[PDB]
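Report on the structure given below.
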Amino acid sequence: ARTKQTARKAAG
Amino acid sequence: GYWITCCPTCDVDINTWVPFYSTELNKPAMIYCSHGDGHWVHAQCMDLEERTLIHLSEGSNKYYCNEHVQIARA
Ligand SMILES: [Zn+2]
Ligand SMILES: [Zn+2]
């Protein structure tokens, strides 16, 4: 399904 | 399209919103409902747990909002 703001932000 | 009133019980408001999912910072996570031509809704307004939301985002399965999910599909 199409989504928005489901990407994990960097800082790991 | 982030600050729309996605459904009759929509809780997201540009004047009060704060992050809930681990993937949110300054904007609400959203998912597309495939009913008819389709429409965007806020994931939180659908009571979707984070893992369910992430799984939906990582696959090709279509999502149907709580308002249209029981409608006979085709
Ligand atoms: Zn909403
Ligand atoms: Zn819908």
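For chain B, we keep the numbers from Swiss-Prot: what you see runs 414-487, in order.
Every residue gets a Cβ built from N, Cα and C, even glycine.
Taken straight from Swiss-Prot:
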BINDING   B:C419, B:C423, B:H455, B:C458  Zn(2+) 1 binding site
BINDING   B:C446, B:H452, B:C478, B:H481  Zn(2+) 2 binding site
MUTAGEN   B:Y415 to A  Abolishes binding to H3K4me3 without affecting phosphoinositide-binding
MUTAGEN   B:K440 to A  Binds PtdIns(4,5)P2 at wild-type level
MUTAGEN   B:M443 to A  Abolishes binding to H3K4me3 without affecting phosphoinositide-binding
MUTAGEN   B:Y445 to A or D  Still binds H3K4me3 and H3R2me2 but with reduced affinity
MUTAGEN   B:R464 to A  Leads to a strong reduction in PtdIns(4,5)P2-binding
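Swiss-Prot feature annotations superimposed on the structure.
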residue: B:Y415; record: mutagenesis position; DSSP class: coil
residue: B:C423; record: Zn(2+) 1 binding site; DSSP class: coil
residue: B:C446; record: Zn(2+) 2 binding site; DSSP class: strand
residue: B:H452; record: Zn(2+) 2 binding site; DSSP class: strand
residue: B:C458; record: Zn(2+) 1 binding site; DSSP class: helix
residue: B:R464; record: mutagenesis position; DSSP class: helix
residue: B:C478; record: Zn(2+) 2 binding site; DSSP class: coil
Entries of B:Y415, B:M443, B:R464, B:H481 which, being recorded positions, have CA atoms within 10 angstroms of B:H455 (Zn(2+) 1 binding site): B:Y415, B:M443
Filtered binding-site residues - B:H452, B:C458, B:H481 - keeping only those with Cβ under 8 Å from chain A: none
Close recorded positions near B:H452 (Zn(2+) 2 binding site), where close means Cα within 10 Å, chosen from B:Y415, B:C423, B:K440, B:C458, B:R464: none
Entry from the binding-site residues list B:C419, B:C423, B:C446, B:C458, B:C478 having the most other CB atoms no farther than 10 A: B:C419
Listed in sequence order, residues not in B:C419, B:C423, B:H455, B:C458 with Cβ within 8 Å of the centre of the Zn(2+) 1 site Cβ atoms: B:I417, B:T418, B:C420, B:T422, B:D424, B:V425, B:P441, B:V454, B:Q457, B:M459
Which same-chain residues, if any, lie at least 6 apart from B:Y415 (mutagenesis position) yet have Cβ under 8 Å of it: B:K440, B:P441, B:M443
Between B:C419 (Zn(2+) 1 binding site) and B:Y445 (mutagenesis position): CA-CA distance (Å): 11
Pairwise CA distance, B:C458 (Zn(2+) 1 binding site) versus B:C478 (Zn(2+) 2 binding site), rounded so that it is a whole Å: 9
Any further residue of that chain within 8 Å (Cβ to the Cβ centroid of B:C446, B:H452, B:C478, B:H481) of the recorded Zn(2+) 2 site: B:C420, B:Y445, B:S447, B:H448, B:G451, B:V454, B:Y476, B:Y477, B:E480, B:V482
Other CB atoms within 10 A, centred on B:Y445 (mutagenesis position): 18
Among B:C419, B:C423, B:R464, which are recorded as recorded positions, the nearest neighbour of B:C446 (Zn(2+) 2 binding site) by Cα: B:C419
